Amino acid sequence: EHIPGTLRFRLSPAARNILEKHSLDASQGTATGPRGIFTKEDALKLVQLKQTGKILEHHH
């Protein structure tokens, strides 16, 4: 879908702030904004996935 190595230029500033705050890897997400931009909502899906890992570990 995208040219390799372009994710760091397609990250929105909102996403980049959320990924850094939570020490997340954007390459585990998908870019769903127009023309391949990785949006705030795309980074929040990675926050929800990290929370899911912690919640399941706690129930295990």
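Residue positions begin at 1 at the first shown residue.
Using the three backbone atoms N, Cα and C, a Cβ is placed for every residue, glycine included.
Pulled from Swiss-Prot:
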| type | residues | note |
| --- | --- | --- |
| DOMAIN | 10-47 | domain 'Peripheral subunit-binding (PSBD)' |
| MUTAGEN | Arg10 to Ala (Swiss-Prot position 183) | Strongly decreased DLD binding |
| MUTAGEN | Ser12 to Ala (Swiss-Prot position 185) | Strongly decreased DLD binding |
| MUTAGEN | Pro13 to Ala (Swiss-Prot position 186) | Strongly decreased DLD binding |
| MUTAGEN | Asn17 to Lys (Swiss-Prot position 190) | Moderately decreased interaction with DLD |
| MUTAGEN | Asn17 to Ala (Swiss-Prot position 190) | Decreased DLD binding |
| MUTAGEN | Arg35 to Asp (Swiss-Prot position 208) | Decreased interaction with DLD |
| MUTAGEN | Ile37 to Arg (Swiss-Prot position 210) | Decreased interaction with DLD |
| MUTAGEN | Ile37 to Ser (Swiss-Prot position 210) | Decreased interaction with DLD |
Shortest C-alpha distance to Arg10 (mutagenesis position) - which of the mutagenesis positions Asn17, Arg35, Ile37: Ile37
For the mutagenesis positions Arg10, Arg35, the one whose C-beta sees the most other C-beta atoms within 10 angstroms: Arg10
Site of maximum Cβ density within 10 Å, from mutagenesis positions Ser12, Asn17: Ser12
Inter-residue Cα distance where the pair is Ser12 (mutagenesis position) and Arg35 (mutagenesis position), in Å: 12
Composition by DSSP (helix, strand, coil) of residues within the domain 'Peripheral subunit-binding (PSBD)' (10-47): 24 helix, 2 strand, 12 coil
Tertiary contacts of the domain 'Peripheral subunit-binding (PSBD)' (10-47), as residues 6+ beyond its ends and Cβ separation under 8 Å: 1-2
Distance, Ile37 (mutagenesis position) to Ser12 (mutagenesis position) (CA atoms, angstrom): 7
Pairwise Cα distance for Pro13 (mutagenesis position)/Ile37 (mutagenesis position) [Å, integer]: 11
